[PDB]
Amino acid sequence: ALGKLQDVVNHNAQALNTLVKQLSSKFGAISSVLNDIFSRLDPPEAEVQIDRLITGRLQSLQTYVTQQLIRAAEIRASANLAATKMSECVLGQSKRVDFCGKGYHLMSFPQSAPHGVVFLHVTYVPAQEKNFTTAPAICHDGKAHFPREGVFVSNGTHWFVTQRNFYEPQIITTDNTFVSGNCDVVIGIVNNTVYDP
Amino acid sequence: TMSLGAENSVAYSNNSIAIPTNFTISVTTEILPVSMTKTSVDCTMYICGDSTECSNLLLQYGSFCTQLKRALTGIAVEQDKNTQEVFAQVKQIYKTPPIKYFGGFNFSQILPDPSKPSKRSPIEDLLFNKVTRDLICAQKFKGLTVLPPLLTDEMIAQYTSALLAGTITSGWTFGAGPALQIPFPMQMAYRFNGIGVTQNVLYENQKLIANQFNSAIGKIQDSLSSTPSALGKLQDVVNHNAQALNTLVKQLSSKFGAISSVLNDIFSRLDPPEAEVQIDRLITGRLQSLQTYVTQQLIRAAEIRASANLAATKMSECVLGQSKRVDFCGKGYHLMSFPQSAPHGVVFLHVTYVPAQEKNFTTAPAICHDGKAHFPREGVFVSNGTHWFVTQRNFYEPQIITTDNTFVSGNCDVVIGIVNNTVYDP
Amino acid sequence: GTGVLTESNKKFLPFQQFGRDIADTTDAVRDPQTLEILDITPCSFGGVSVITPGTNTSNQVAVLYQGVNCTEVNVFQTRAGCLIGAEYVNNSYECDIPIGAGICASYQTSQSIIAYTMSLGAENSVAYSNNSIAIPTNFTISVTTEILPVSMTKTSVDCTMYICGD
Ligand SMILES: *[C@@H]1O[C@H](CO)[C@@H](O)[C@H](O)[C@H]1NC(C)=O
Ligand SMILES: *[C@@H]1O[C@H](CO)[C@@H](O)[C@H](O)[C@H]1NC(C)=O
Ligand SMILES: *[C@@H]1O[C@H](CO)[C@@H](O)[C@H](O)[C@H]1NC(C)=O
Ligand SMILES: *[C@@H]1O[C@H](CO)[C@@H](O)[C@H](O)[C@H]1NC(C)=O
Ligand SMILES: *[C@@H]1O[C@H](CO)[C@@H](O)[C@H](O)[C@H]1NC(C)=O
Ligand SMILES: *[C@@H]1O[C@H](CO)[C@@H](O)[C@H](O)[C@H]1NC(C)=O
Ligand SMILES: *[C@@H]1O[C@H](CO)[C@@H](O)[C@H](O)[C@H]1NC(C)=O
Ligand SMILES: *[C@@H]1O[C@H](CO)[C@@H](O)[C@H](O)[C@H]1NC(C)=O
Ligand SMILES: *[C@@H]1O[C@H](CO)[C@@H](O)[C@H](O)[C@H]1NC(C)=O
Ligand SMILES: *[C@@H]1O[C@H](CO)[C@@H](O)[C@H](O)[C@H]1NC(C)=O
Ligand SMILES: *[C@@H]1O[C@H](CO)[C@@H](O)[C@H](O)[C@H]1NC(C)=O
């Protein structure tokens, strides 16, 4: 589960272990021990054999720094995303899908972690859906009535208006339905009766 | 001297407002690399060419024959995760219904075609045709090979067909939770409602918006083809890899201080103690050339991962839901997005609401009636010269000022620029 | 050097003995004692990829060759190479070990390393009608988790002790 927090640890361990093992590899020299080269040789030749190791170790140390620069950019990218997900998910309710958890984002709780952070996204996932008959508008006296906030549903016999994310029927009234034009242009309009308080 | 565009001068007054009277649905394209070409090198073929003594001296060096392969392996897995985090944002593979009548829209170029034996949409046919001893075999005989991707073009095609069969038949309810069916005419009415416009514009102009949409998809088929360089950012990632692999096979014939570049000639003219001196010049040099390739591939994978993560965001915020981020999902008021597969990338077809045919009016912050101010609840107070009406902000719709769209908060002595009128009450 | 010696269909002019490629490597040569033209091609090579469920369940392993058509090494030939050690089953499941080209291997049931085509999930056709909307009746509050790294371990090397040790 905390696999992407151990990957940065394993990469750093692998980097700190691939750099020390090269201290026992003859980079074209007679031996890896510096004392053996300085002892069992003469000054002019020793300055040639010690030159093949001082160069093969500078390339290894430079390889470590280059790899630590490309890897830090990956960490900086994950750090900017974590900072963004601690302000859009924690410091407020985001409306970006899949950004703060899968589903409708409600809230999030940040928790510390070794060399990282763990978000707990509380999401809103609907369930137990059904099947209803819908309609764009409803003609009552000649003009079309569109849902102000909701969707027109029908249970086979009657017509109601419910929310778009939770079933809650209410009688159709003139307080949640606005009129716009006549019943001649809307394709799929049904005939019903709107209530007036 | 390059011009920065035309010099337009937008008029600015105290009582002037420009409300558009029409709309122009435009479908743009967006190209983004989501993958690369997984490569694998061999230490005992690039450094040592068919030589047995060279393999002995290569083991005498450090660990530069397993950290390079492990680094290229991490790239390969990374290029297999980018295509698994973007085209696999849905668990279920939704399918299109047999009857294809979505209110009047013609989803015939983005939906897969059963006739051709490849299960690709008409738009996804010119994308795979423009983005394309030979060189592919010459590099193989030098130790440089190419690994086949995990997800084939067939699996990516049906992956883009599940994100396109739920966006049209379920809307944005198939990325959050359970896929909820909804008629498409009622889907373009809740997407037209998240841009300020009301839903009484679509139901009164459905045939017009259906013709503009069909006329905008038919141009994408021609735009991508007619354009000299349209799928160029998908070819730059291919040319960069077709250049680093060619700049690496050309360093096997460049001596770095030896008598020649052929390893089979240094051992046939020199005994074995001067050879070891001249072979470390054709091994250490070739090790740095192979290391420079891996170093540039890591920087290359860092640019593809950024575009891959950006593609995952534009396929979960433009396709799995309507976004309110300007310039993010196209150019304009975002309405829909259809993912189109492509070689080592994806093509986003953003549908943007673009207002047009704007006309000037006379605006006012609030109106005064019965000794109290009236502010617009949702809209703007415009005037045609003699009468005052309340209209929307993204579309013109003259409506009388009733006591159902104005709230009274304050008096007519605090707002600067308050006109006088008669607030009708029902 | 090593390699396979086969006849060539080239048109070597009678003043050219050797022959190179786009990598400046001998791809052809003229035999002096017969005056012919051979096509020097490198002997068969490739890669080895061992598939292992782990040394916690069993010791059975599958050998995946790269670049072979099962004729230059239960045998299976995929687009990546010859997979020797696994059988290709028909019913598809979720991927367990990525082999390539849409093929994965798992240690399922007897216990042997089976091979199958990747399954991108189940199929769920959404009934689309002209007036049919699905409104949810209940809610299910869920809590997920996202493990994002923030920082890495800081390091500092001695450039006078690592290179020269005492
Ligand atoms: C529809 O709902 C109304 C009000 O609850 C009820 O009286 C009627 O019987 C329902 N019809 C069906 C078939 O469910
Ligand atoms: C609906 O009303 C229209 C206009 O009055 C009328 O033409 C039509 O017959 C009505 N349909 C039904 C089903 O009542
Ligand atoms: C708005 O009114 C102020 C004060 O009369 C005036 O100075 C300003 O120029 C006006 N702006 C325009 C261009 O209508
Ligand atoms: C809006 O633009 C379309 C396309 O140009 C045109 O067919 C239609 O007549 C225009 N409608 C208005 C309100 O002018
Ligand atoms: C959709 O467009 C294609 C290509 O122009 C055409 O062949 C087809 O008849 C159109 N379908 C509909 C229903 O308009
Ligand atoms: C302004 O609108 C009113 C009501 O529609 C109309 O009677 C009047 O003639 C219009 N005047 C102009 C100048 O358009
Ligand atoms: C509105 O009416 C008041 C009271 O008659 C008057 O003082 C004010 O100047 C009027 N304003 C306008 C815009 O005519
Ligand atoms: C010797 O070489 C010449 C030139 O290739 C060839 O014509 C001749 O047949 C060869 N003779 C033998 C003994 O192989
Ligand atoms: C392997 O050989 C068969 C011979 O029929 C051929 O059809 C197939 O394409 C070859 N595959 C590869 C990987 O070359
Ligand atoms: C919707 O109406 C059209 C035109 O009558 C028809 O072709 C289509 O099959 C209908 N769809 C369904 C399943 O209601
Ligand atoms: C909603 O789901 C919860 C958890 O399964 C259950 O306890 C509750 O009774 C359900 N309520 C409805 C409206 O069915």
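Chain A is numbered as in Swiss-Prot; the shown residues are, in order, 944-1140.
When the header is checked for method, it gives electron microscopy, 3.2 Å.
Placement of Cβ uses the backbone N, Cα and C atoms for every residue, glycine included.
What Swiss-Prot says about the natural variant A:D950 to N is this: In strain: Delta/B.1.617.2, Mu/B.1.621. In Swiss-Prot, a published natural variant is listed as A:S982 to A, annotated In strain: Alpha/B.1.1.7. Record note (Swiss-Prot), natural variant A:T1027 to I: In strain: Gamma/P.1. The unchanged residue is displayed. Variant annotation in Swiss-Prot: A:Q1071 to H, described as In strain: Kappa/B.1.617.1; the structure shown retains the original residue. Here the residue is the original one, while Swiss-Prot reports the natural variant A:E1092 to K with the comment In strain: Theta/P.3. Quoted from Swiss-Prot, the note on natural variant A:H1101 to Y is: In strain: Theta/P.3. Quoted from Swiss-Prot, the note attached to the natural variant A:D1118 to H states: In strain: Alpha/B.1.1.7.
Overlay of Swiss-Prot annotations on the structure.
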| residue | record | DSSP class |
| --- | --- | --- |
| A:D950 | variant position | helix |
| A:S982 | variant position | helix |
| A:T1027 | variant position | helix |
| A:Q1071 | variant position | strand |
| A:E1092 | variant position | coil |
| A:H1101 | variant position | coil |
| A:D1118 | variant position | coil |
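Proximity to chain C, defined as a C-beta distance under 8 Å, is registered for the following variant positions out of A:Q1071, A:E1092, A:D1118: A:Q1071. Annotation: no variant positions among A:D950, A:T1027, A:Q1071, A:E1092, A:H1101 have CA atoms within 10 angstroms of the CA of A:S982 (variant position).
Cα to Cα, A:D1118 (variant position) and A:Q1071 (variant position) are separated by 29 Å.
Taking A:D950, A:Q1071, A:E1092, A:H1101 as the variant positions under consideration, the smallest Cα distance to A:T1027 (variant position) is found for A:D950. Each of the variant positions A:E1092, A:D1118 was scored by how many other Cβ atoms lie within 10 Å of its Cβ, and the smallest score goes to A:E1092. Across the fold, the C-alpha of A:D950 (variant position) and the C-alpha of A:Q1071 (variant position) stand 40 Å from each other.
Taking the C-alpha positions, the distance from A:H1101 (variant position) to A:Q1071 (variant position) comes to 22 Å. Taking the Cβ of A:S982 (variant position) as centre and 10 Å as the limit, one finds 9 other Cβ atoms among all the protein chains shown.
For A:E1092 (variant position) paired with A:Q1071 (variant position), the C-alpha to C-alpha distance reads 22 Å. Its Cβ placed at the centre, A:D950 (variant position) has 12 other Cβ atoms within 10 Å.
The 6 Å Cβ screen around ligand 1 retains A:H1101 from the variant positions A:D950, A:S982, A:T1027, A:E1092, A:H1101, A:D1118, ordered by sequence position.
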